[PDB]
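What follows is one structure encoded as structure tokens, with my remarks underneath.
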Amino acid sequence: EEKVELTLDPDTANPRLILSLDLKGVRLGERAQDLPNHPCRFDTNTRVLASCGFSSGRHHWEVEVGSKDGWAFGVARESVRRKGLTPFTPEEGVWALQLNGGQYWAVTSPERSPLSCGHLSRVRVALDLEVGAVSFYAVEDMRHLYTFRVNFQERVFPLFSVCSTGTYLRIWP
Amino acid sequence: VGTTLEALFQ
């Protein structure tokens, strides 16, 4: 495995997202800003990717999470569709945990998988492109939250999404 | 069935 230092890619970010100056934190603003046009920019779903993706090996990072509904995070295949409304599902190229309806989910499809995992504050995401897995652990005790098994066929990026104005995600040092 | 409202844009 290998610890990675990530920064958010502001050209992928939906123009409603508010990114911290240091490119670690993301929240949802009210209304879009007039940001420059790029094919990589999510124009409808409230998503942003890190600037660095991974094509081989094992990598991990940590994400600090808000306590209110609206976030989801994990990884996305590079080919995830950027223009138009997409489903937030594995078949559309996102593998993520989510806080929605007051509880945590692994976003499996067609039915999400509810978790019983206490309160999440910081989460370790561990991407293994050797065996084909993405796993999530609560940092404070390394308790296993969920593993998706996927034999990835392309470059995979850290993924963050915030669809409600009262919460946040932050890449954590 | 389906998502909550704002969650459709996740």
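Note that chain A carries Swiss-Prot numbering, so the residues on display, from first to last, are 339-511.
The deposited model was determined using X-ray crystallography, 1.1 Å.
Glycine residues also receive a Cβ, built from the backbone N, Cα and C atoms like all the rest.
A:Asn383 (mutagenesis position) falls outside any helix or strand according to DSSP and counts as coil. Neighbours of A:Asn383 (mutagenesis position), defined as other CB atoms within 10 A of its CB across all chains, total 21. Swiss-Prot gives this note for the published mutagenesis A:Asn383 to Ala: Complete loss of substrate binding.
Cβ neighbours within 10 Å of A:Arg385 (mutagenesis position), excluding its own Cβ and spanning all shown chains: 28. Mutagenesis annotation in Swiss-Prot: A:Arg385 to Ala, described as Complete loss of substrate binding; the structure shown retains the original residue.
Taking Cβ-Cβ distances under 8 Å and a sequence separation of 6 or more, the neighbours of A:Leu423 (mutagenesis position) in its chain are A:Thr382, A:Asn383. In Swiss-Prot, the entry for mutagenesis A:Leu423 to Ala states: Complete loss of interaction with GYG1. The structure shown retains the original residue.
Under the heading of mutagenesis, Swiss-Prot lists A:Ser499 to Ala and annotates it as follows: Complete loss of interaction with GYG1. In the three-state DSSP scheme, A:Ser499 (mutagenesis position) falls into the strand class. Non-local contacts of A:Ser499 (mutagenesis position) by the CB criterion (under 8 A, 6+ apart in sequence, same chain) comprise A:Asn383, A:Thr384, A:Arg385, A:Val386, A:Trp409, A:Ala410, A:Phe411, A:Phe426, A:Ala434.
A sphere of 10 angstroms centred on the C-beta of A:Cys501 (mutagenesis position) encloses 26 other C-beta atoms. The annotation that Swiss-Prot gives for the mutagenesis experiment A:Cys501 to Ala reads: Complete loss of interaction with GYG1.
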Collapsed DSSP category at A:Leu423 (mutagenesis position): coil
